[PDB]
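The next block holds one structure in the form of C-alpha cells; read it before the comments.
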Amino acid sequence: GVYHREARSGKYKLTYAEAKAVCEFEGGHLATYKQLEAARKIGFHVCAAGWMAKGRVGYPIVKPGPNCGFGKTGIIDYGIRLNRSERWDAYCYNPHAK
C-alpha cells in the first residue's frame, strides 16, 4: 500500500522528519525504493523528490518527462545527503492507510 503525499503548504516543503511524522501519523510507514518501485511499475509516478528509506530521497519517474525528468528512467535515487532539513514530498506506505 504505497501512496504519494505532499505538504499541507505544498510540494517541496516536507522534511524527512516531517514527511515521516505524517506517514507514521496514521500508523503508516515511509515508502522505500524497492517498495515505491513495485508500486511505480503499477503506475506510481510522481515528478518530485520523495523521501524514503532511513533518509534517502529520490525522484521516481515511470514516464520520462520532456522538461520534468528530462527523460529519466525508474526511480532516480542517489541516497541520503546528510541533510533531512531539505524540502520535498513524502512517500507513504500503510497496510491499510485508513
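For chain A, we keep the numbers from Swiss-Prot: what you see runs 36-133, in order.
Header says: solution NMR.
Yeah, the Cβs are placed from backbone N, Cα and C, and that goes for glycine too.
Look at the domain 'Link' (36-129): DSSP puts its residues at 18 helix, 25 strand, 51 coil. Residues or ranges marked as domain 'Link' by Swiss-Prot on the basis of sequence analysis: 36-129.
Taking the Cβ of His39 (mutagenesis position) as reference, residues of its chain lying under 8 Å away and at least six apart in sequence are, in sequence order, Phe79, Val81, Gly85, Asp124, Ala125, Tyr126, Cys127. Quoted from Swiss-Prot, the note on mutagenesis experiment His39 to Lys is: Decreases binding of hyaluronan to CD44. Decreases hyaluronan-dependent lymphocyte rolling.
Experimental mutagenesis is annotated in Swiss-Prot for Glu41 to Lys, with the remark: Has no significant effect on hyaluronan binding to CD44 or hyaluronan-dependent lymphocyte rolling. Around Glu41 (mutagenesis position), the C-beta neighbours below 8 angstroms that are at least 6 residues distant in the chain are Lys48, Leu49, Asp124, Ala125.
Counting only residues at least six positions away in the same chain, the Cβ atoms of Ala83, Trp123, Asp124 sit under 8 Å from the Cβ of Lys46 (mutagenesis position). One mutagenesis experiment named in Swiss-Prot is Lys46 to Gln, and its note says Abolishes binding to bikunin.
Non-local contacts of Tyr47 (mutagenesis position) by the CB criterion (under 8 A, 6+ apart in sequence, same chain) comprise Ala83, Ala84, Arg122, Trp123, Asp124. According to Swiss-Prot, the experimentally introduced change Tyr47 to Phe is described as follows: Abolishes binding to bikunin. Impairs binding to hyaluronan. Retains the ability to bind heavy chains but cannot transfer them onto hyaluronan. Impairs binding of hyaluronan to CD44. Decreases hyaluronan-dependent lymphocyte rolling.
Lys48 (mutagenesis position) has a Cβ environment of 16 other Cβ atoms inside 10 Å. According to Swiss-Prot, the mutagenesis experiment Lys48 to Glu carries the annotation: Decreases binding of hyaluronan to CD44. Decreases hyaluronan-dependent lymphocyte rolling.
While the structure shown retains the original residue, Swiss-Prot records the mutagenesis experiment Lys55 to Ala with this note: Decreases binding to heparin. Has normal binding to bikunin. Impairs binding to heparin; when associated with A-69 and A-76. Has no effect on CXCL8-induced neutrophil transmigration; when associated with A-69 and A-76. Neighbour density for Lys55 (mutagenesis position): within 10 A of its CB lie 20 other CB atoms from the protein chains shown.
For the mutagenesis experiment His64 to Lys, the note given by Swiss-Prot reads: Increases binding of hyaluronan to CD44. Has no significant effect on hyaluronan-dependent lymphocyte rolling. Within 10 Å of the C-beta of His64 (mutagenesis position) there are 17 other C-beta atoms, taking all protein chains into account.
There are 12 other Cβ atoms within 10 Å of the Cβ belonging to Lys69 (mutagenesis position). Record note (Swiss-Prot), mutagenesis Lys69 to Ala: Decreases binding to heparin. Has normal binding to bikunin. Impairs binding to heparin; when associated with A-55 and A-76. Has no effect on CXCL8-induced neutrophil transmigration; when associated with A-55 and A-76. The unchanged residue is displayed.
Experimental mutagenesis at this site is recorded by Swiss-Prot as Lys76 to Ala, annotated: Decreases binding to heparin. Has normal binding to bikunin. Impairs binding to heparin and decreases the potentiation effect toward bikunin antiprotease activity; when associated with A-55 and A-69. Has no effect on CXCL8-induced neutrophil transmigration; when associated with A-55 and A-69. Spatially close to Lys76 (mutagenesis position) yet at least six residues away along the chain are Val97, judged by Cβ distances under 8 angstroms.
For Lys89 to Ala, Swiss-Prot lists a mutagenesis experiment annotated as follows: Decreases binding to heparin. Has normal binding to bikunin. Using a 10 Å radius centred on the Cβ of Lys89 (mutagenesis position) and all shown protein chains, the other Cβ atoms total 10.
Neighbours of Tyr94 (mutagenesis position), defined as other CB atoms within 10 A of its CB across all chains, total 19. For the mutagenesis experiment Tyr94 to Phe, the note given by Swiss-Prot reads: Abolishes binding to bikunin. Has no effect on transesterification reaction.
Neighbour list (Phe105 (mutagenesis position), Cβ cut-off 8 Å, at least 6 residues apart, same chain): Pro99. Swiss-Prot documents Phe105 to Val as a published mutagenesis change and attaches the note Impairs binding of hyaluronan to CD44. Decreases hyaluronan-dependent lymphocyte rolling.
According to Swiss-Prot, the mutagenesis experiment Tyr113 to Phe carries the following note: Abolishes binding to bikunin. Impairs binding of hyaluronan to CD44. Decreases hyaluronan-dependent lymphocyte rolling. Has no effect on transesterification reaction. Sequence-distant contacts (6 or more apart, same chain, Cβ under 8 Å) of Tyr113 (mutagenesis position) comprise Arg91, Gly93.
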The rounded CA-CA distance in Å from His64 (mutagenesis position) to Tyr94 (mutagenesis position) is 18
Looking only at the mutagenesis positions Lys69, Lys89, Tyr94, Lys55 (mutagenesis position) has its closest CA neighbour at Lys89
The rounded CA-CA distance in Å from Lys89 (mutagenesis position) to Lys69 (mutagenesis position) is 13
